[PDB]
Every structure is written in structure tokens, then in C-alpha cells.
Amino acid sequence: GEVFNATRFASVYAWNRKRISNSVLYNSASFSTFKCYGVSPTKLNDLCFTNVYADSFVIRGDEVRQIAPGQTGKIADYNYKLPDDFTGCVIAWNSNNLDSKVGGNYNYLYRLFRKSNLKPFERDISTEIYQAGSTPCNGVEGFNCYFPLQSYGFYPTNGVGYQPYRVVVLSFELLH
Amino acid sequence: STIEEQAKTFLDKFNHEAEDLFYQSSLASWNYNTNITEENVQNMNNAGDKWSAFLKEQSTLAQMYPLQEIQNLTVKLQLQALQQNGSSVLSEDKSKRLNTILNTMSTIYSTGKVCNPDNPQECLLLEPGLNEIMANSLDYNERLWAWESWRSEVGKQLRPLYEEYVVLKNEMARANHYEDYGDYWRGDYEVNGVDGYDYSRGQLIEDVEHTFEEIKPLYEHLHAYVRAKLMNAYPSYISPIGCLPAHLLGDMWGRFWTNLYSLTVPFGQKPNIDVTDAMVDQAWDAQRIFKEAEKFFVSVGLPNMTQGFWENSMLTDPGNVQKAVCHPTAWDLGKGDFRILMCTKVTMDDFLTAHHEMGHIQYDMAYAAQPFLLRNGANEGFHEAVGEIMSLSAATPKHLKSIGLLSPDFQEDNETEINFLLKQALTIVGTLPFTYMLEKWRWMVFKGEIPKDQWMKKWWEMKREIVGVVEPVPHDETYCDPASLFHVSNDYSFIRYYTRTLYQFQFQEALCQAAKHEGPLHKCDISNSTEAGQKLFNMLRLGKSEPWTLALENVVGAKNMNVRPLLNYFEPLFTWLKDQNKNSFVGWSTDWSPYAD
Ligand SMILES: *[C@@H]1O[C@H](CO)[C@@H](O)[C@H](O)[C@H]1NC(C)=O
Ligand SMILES: [Cl-]
Ligand SMILES: [Zn+2]
């Protein structure tokens, strides 16, 4: 009730892990996405697990498709990658009522450039300037030198594909 | 490492930053256009200046990536759109002067008046004072005064400026490796580096000139029939073998003969198909209209409007406290925001206009998934062509019967059909020789084929021969009559209005073909036809990411503009005109004029 109802979520590039281990979740019907890749939701509540981790962040509506194994793009390659053998669930719901203000909420950020793709469950919060040209940047922006992080602009009038969505990813140890 | 990869990265940065700044400008421009206040107009200018400054800065950075070293064409296109030099390539002295001319010419047209000789205090502007006369006066001398006094007072001011305007523009085009400023303008149809879709700049001349030849018969018989009917309204002044007096054509220039319907209506005593009464009698509102419009596009397989549209669009006049701008606009703010601004009223013209503007949204929505720089019509003609065909189908009594605005007991007699078809031709085919001739003049002026001491001569030589219109008062080179039109003094291309028309009817034939339409092309309704919707969608989704030739070919199956669909639309009128002209000369003589006597 404090990882789902938190009045602010983390930026996708700096996603927050919080260990949930301590059905009614899945019978809420207020979740826009509940896609599991290990076992059916009604089952895991009666299954054997030792560690349950909740990785939570906010992304665009169009980008929720990327929170899944095998996906590619900006969010998958550069922010939060799920492994092919992922055993867990992915939950998302529309957060326009909370994470979008009339002036425009630029608080949430994401990583736009990176030299290489993130490995599964890797996190990168480095603000080191991306070098796109042969000449090195030496820590200043300019021609062929871009600050890697970029800001999400969420307005209450934005389209659904551009509205903010709160995402929670459950990871299970799945002992054997 | 490669320049293409660098350009790929630069555009990736652009597309994300541009989408935001544009959406900021879009929100501010919206607030002003819906609530005209000193606060909202100051925000609109700041947001615009930010978007503009960003655009100029990106354009300068974009040139640092030479497109001579880029192969990915959808990238080469985006870079091409950014690094447009324009007047940057001119000297800073000349650039300063060219902009001074442009802003001077604009303000002469907009803030220039002429006072009538009878009362020196009641002075009239083109809008609304002079345009009201040209669109409602039946007096030969009143019309003559307004037509002449505008071209003599305001026009002569613009003559020395337009002469300077031609020189500086041509230096700007030769520096940009074009041949003349008209060649620069024809670039908006160019396509290079695609097998079988290349379209040279000089090709646009050949096509327009050859496609116009096939309109000449229909225009002559229309022109004959109008000069006939005008001889009844203005008895003594028109000759049945001569051109038409320019000040008698319904507007200030004879661009549209739309206003001549009251005098040229074939069967005047039959009513017009106007379901305005029928809508009010069923208590329709703007909501019901846009629902039916939304319902129309869904019937062919297109999505219904997003909930943002229904929640944010201005669909009525917001009272009298706050003032909007009811000029029907269809907004593509970005970030998935789509809106129609319209002070809708329960009429038929608005019902049609709603289908027209929603078609603009449909086009805007279908390419929204394209990169930012490629969210636009395939060319300058495509967007209005799409919006117009949505009013063609919606207007037919077939469609009006489908939705209950017309009783299934309707009489579609040949007479009201021709009444409507004549009304159409006055606007649609009337402007086609006008638009052609006006651009062809500029095309020879920019190329140097018309010396400065023959501007006004060659102007009326072609107004006589091509348009069939003659000046009521002779004009030497102290005049500049083409500059008396908005699109010429305000530096805008004009051939877009010719192509937009031909494109419009190309789409409508191909869609009504896929829709298995039986009878003539002018009674067609593409509603409930998913084959037509798909055939249209495969062009809308493209935006301007592929050559306009291919985008056109996705609808009609051919890679080039064509006019025979337009003629096919008007062919029932063509025969009726041919029959009513048996007792009248068809064609004109370029020698009769009212002033020479
Ligand atoms: C150009 O780059 C885009 C980048 O997304 C790619 O999708 C496209 O296939 C490229 N075009 C080529 C290689 O012809
Ligand atoms: Cl975020
Ligand atoms: Zn329009």
C-alpha cells in the first residue's frame, strides 16, 4: 500500500527496487496492464517463493509495451531491461491525474543516449555527457555532445500514448 | 562515427526537444485563439519566439552535417527540411532590405484604404469596404471605381517594391543553386533519388500546361454561358464576342465566380438542397454534428476521435464574454493532442465544414506516428484535397438520406442537379485558368521572360487569351495589378490551388471506384466502404516521408496528377452547357475592350 499508492514514483532510468515479500491485487480491475511471465496471477498467491522485488517507475503510455522480455527501444535498451527468462509480473496504470500538471510536469526523466545497451536488471544513473563525435566532450555540452538524460513533459491534455503511467514490476526468485 | 550516425543522433535529440517546445507554443496559440486577451497574446508571442529561436538554432547546427554524406533517405529528408538556408545566403545588407520590403508590402495591402469621391471621410479598406462592393454591387460604375481605385492607389505603391522584390528573391534563389525564384518555388514538388518516383522541377510546368489544355473546352462553354447571363445583368457593357470585364466577376480579381450564382443560376426557381431547416427541426447541436462526422469516418474503417478531442476542442462560441477566432481550424498540437476550433452553428454549411475539418484531423492522426519533421501532407496540395472530398460524400442526397436529414421520398431531378453543378463550377473550374495564368506570369517574370516595361502588358495579354478577362481601364507600367492580390504581395506560392483541385477529384474517383459506386461521380458517398477507407489510409499514414508520387499512387494507382476525374465530375454540366450555348458564341476575342470603343 506504500509502493503502489506512493504519491510520487521514481524516474525510469533511476528505477526504485523495494522488496514486497512480507490475488486481491489482480482482482482490482483498475490496472490497465497485468502481464505475467512465470505463472498465472491466481496461482502464484499459492506458490513457493522466497524473494519478491517491486521495481517501480513512471513512463509514457506508448512505452509500457517495452516493459516486457525481448523488447527493444529507448526504455528497454537504456532504462529498464527485463531478461528473457523473466519470472514475474508487470503492472501498469494511468497516472495522468497525479503525474501531469497544468503547467506541465517535467520532473520525470529518462536516459536518451548510452554507449551500449543495459544488461537485464541493470541500472545506470550516470549523468556523464554522451559523446557522439570523434572529438571528446570533456564534460561540456555542445556540437555532438549531448546530456544523456531528457525530461518527460506530462500535461493533462496530452494524448493517451503520451500520458504518464505508473509501472510496478514484480520479480520472483522461483526456488527449485 | 559516421556522419549519418551523427545526423541520426542530432535528429533524435531534435525530435524530443522539438515535440515539447512546439506543444508549448501550441498551447499558448490555442489560449489566444479561444480567449483573446492581452495576457494570452503575450504568452503566444513568447512561446512562438522560443519555438522560432530553437528552430533557427537547430537549422544552423543541422547544416554542420553535410547531406552529401548521408544515405538513409528518411534522414536525408529530415536534414534537408532543417538546413533550409533561405535568405541567410544573401548579404546582411540585402537581407535587411528584402525583409523591409516584405513587411512593407504586407502592411500596404492590409492597412491601405481609398476614400470615395462623394464623401472624403468615409474611407474603405479592401476588407470589408471594397470586398463588400465587389461581392454585392450590381452597378457597373460603382464596381468600376472600387476595382480601379484599389489597383491605382494601392497597386502603384506596390509596383516599385515588387520590382525590388523580384531582384532580391532571384539572388536568393541563384545563391541556393536554383535558376530563379520561381524555380525555387517549384521545389515543393521535387523528388530525387527514388526509382520511378523522381519528379523534376521543370516537369511541374509541362504537366500543368498539358493538363490545363483538357480543361479549355469545359471552361469555354462555362465562360460563354456566363458572359451570356452577365449581358442580362449588365446590358450595354458586355460584347457577346469579347472578354469579360474584370470588375464584374464577383470578387476584386475574378479569382472565384462563386458570387455570380445569383445572376447565373440555370433554374433559379428551384430550391437548393438545404437540410439546415431539417436539422433545427430535429434539435441538432454541434455535438450531434461532430458525432455524425466521427460516425462517417468510422464507417470506412478510420478510428473515432480521441477523448482529448471531445474534452478540449472548441465546438461552440464560448458566450459573449470571451472572444474566439471562428475561422475553422484543425489543430495538431502534438503529443497526441488533436483539436478542432469552430464556433459551430446548426446549418448545412457547418455540417459540411465539420466533415472537412475532421478530415484534417484524420490526416493529422494517421501520420502522428511519423518523425516530427515528416508530419505533414505529401505536398502542399494533399492536405486540403483530403479535407474537401469529405464534404463531397457528405453533401450528396444519398448520404443525407442515410442519416435522416432527407426523406426517402426525394426528387433528384436533372435541374437541381445542374443548379448545384453550376454553383460548383463557378468556384472550382472558374479559378483554374485564373490560378494557372497568375502563376505562369510570375514564372516568366522571375525567369526574365517578361521585361519590367512589359509587366502590365503581358499581364493583360494573358488575362485576355487564357482567362478570357479584359481590363475595363487601360493600365501602363505605373500599375501593379497582380500585387493587388493577397497571395502575390504577401509572398506565397499560388500553383498549390491548381494542384489541390485536380488532386481532390483524383482521390474521389479512386475512392468511389473502390466503393463500387454505380452512377455519375457527383452522387457518390464513400460511407460504409472499408475498401475506400483502407485505400485512403495507406496514403495518410505516409505523411511526407515518401515522394508525393507514391502517396498519390497509393490512392489512385497512378504516379502523376490527372484532370480527367475533374472533367468526369463535371461532365453532366459539360453537356448541358454545350446545349445552352447553341445560340451563343463559344470562345472570345482578345481585341474587344470597353475603354477603346
Ligand atoms: C534509416 O534509419 C531508421 C532509424 O530508425 C531505420 O528504421 C531505417 O530502416 C533506415 N533506413 C535505411 C537503412 O534505408
Ligand atoms: Cl520517468
Ligand atoms: Zn481545410
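The residues of chain B that appear here are 19-615 by Swiss-Prot count, in order.
According to its header, this structure was worked out by X-ray crystallography, 3.2 Å.
Backbone N, Cα and C define each Cβ position, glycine as well.
Annotated features, as they stand in Swiss-Prot:
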ACT_SITE  B:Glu375  active site, proton acceptor
ACT_SITE  B:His505  active site, proton donor
BINDING   B:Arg273, B:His345, B:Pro346, B:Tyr515  substrate binding site
BINDING   B:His374, B:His378, B:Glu402  Zn(2+) binding site
MUTAGEN   B:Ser19 to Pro  Increases slightly the interaction with RBD domain of SARS-CoV-2 spike protein
MUTAGEN   B:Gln24 to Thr  Increases slightly the interaction with RBD domain of SARS-CoV-2 spike protein
MUTAGEN   B:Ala25 to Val  Increases slightly the interaction with RBD domain of SARS-CoV-2 spike protein
MUTAGEN   B:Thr27 to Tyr  Increases slightly the interaction with RBD domain of SARS-CoV-2 spike protein. In sACE2.v2.2; increases interaction with RBD domain of SARS-CoV-2 spike protein; when associated with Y-330 and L-386
MUTAGEN   B:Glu37 to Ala  No effect on interaction with SARS-CoV spike glycoprotein
MUTAGEN   B:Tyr41 to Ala  Strongly inhibits interaction with SARS-CoV spike glycoprotein
MUTAGEN   B:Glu110 to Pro  No effect on interaction with SARS-CoV spike glycoprotein
MUTAGEN   B:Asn330 to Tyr  Increases slightly the interaction with RBD domain of SARS-CoV-2 spike protein. In sACE2.v2.2; increases interaction with RBD domain of SARS-CoV-2 spike protein; when associated with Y-27 and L-386
MUTAGEN   B:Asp355 to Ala  Strongly inhibits interaction with SARS-CoV spike glycoprotein
MUTAGEN   B:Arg357 to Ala  Strongly inhibits interaction with SARS-CoV spike glycoprotein
MUTAGEN   B:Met383 to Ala  Slightly inhibits interaction with SARS-CoV spike glycoprotein
MUTAGEN   B:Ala386 to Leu  Increases slightly the interaction with RBD domain of SARS-CoV-2 spike protein. In sACE2.v2.2; increases interaction with RBD domain of SARS-CoV-2 spike protein; when associated with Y-27 and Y-330
MUTAGEN   B:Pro389 to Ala  Slightly inhibits interaction with SARS-CoV spike glycoprotein
MUTAGEN   B:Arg518 to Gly  Increases very slightly the interaction with RBD domain of SARS-CoV-2 spike protein
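Proximity to chain A, defined as a CB-CB distance below 8 A, holds for B:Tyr41, B:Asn330 out of the recorded positions B:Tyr41, B:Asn330, B:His345, B:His378, B:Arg518. Ligand 3 lies under 6 Å from the Cβ of B:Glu402, out of the recorded positions B:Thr27, B:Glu402, B:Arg518. Those residues of the chain, other than B:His374, B:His378, B:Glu402, with a C-beta within 8 angstroms of the mean position of the Zn(2+) site C-beta atoms are B:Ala348, B:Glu375, B:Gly377, B:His401, B:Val404, B:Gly405, B:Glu406, B:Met408. With respect to Cβ neighbours within 10 Å, the recorded positions B:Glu37, B:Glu110, B:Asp355, B:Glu375, B:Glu402 differ, and B:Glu110 shows the lowest count.
Within 10 Å of B:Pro346 (substrate binding site), counting CA to CA, the recorded positions B:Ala25, B:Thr27, B:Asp355, B:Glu375, B:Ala386, B:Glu402 contribute B:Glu375.
When secondary structure is read from DSSP and collapsed to three states, B:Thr27 (mutagenesis position) falls in the helix class. In the three-state DSSP scheme, B:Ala386 (mutagenesis position) is classed as coil.
Taking the C-alpha atom of B:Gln24 (mutagenesis position) as reference, the shortest distance to any of the recorded positions B:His345, B:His378, B:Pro389, B:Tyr515 belongs to B:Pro389.
With respect to B:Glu37 (mutagenesis position), the closest of these recorded positions in Cα terms is B:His378, chosen from B:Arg273, B:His345, B:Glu375, B:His378, B:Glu402. In this structure, the mutagenesis positions B:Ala25, B:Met383, B:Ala386 were compared by how many other Cβ atoms lie within 10 Å of their Cβ, and the smallest count belongs to B:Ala386.
In terms of Cα spacing, the recorded positions B:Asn330, B:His345, B:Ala386, B:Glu402, B:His505 that come within 10 Å of B:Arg357 (mutagenesis position) are B:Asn330. The number of other Cβ atoms within 10 Å of the Cβ belonging to B:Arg357 (mutagenesis position), over all protein chains shown, comes to 26.
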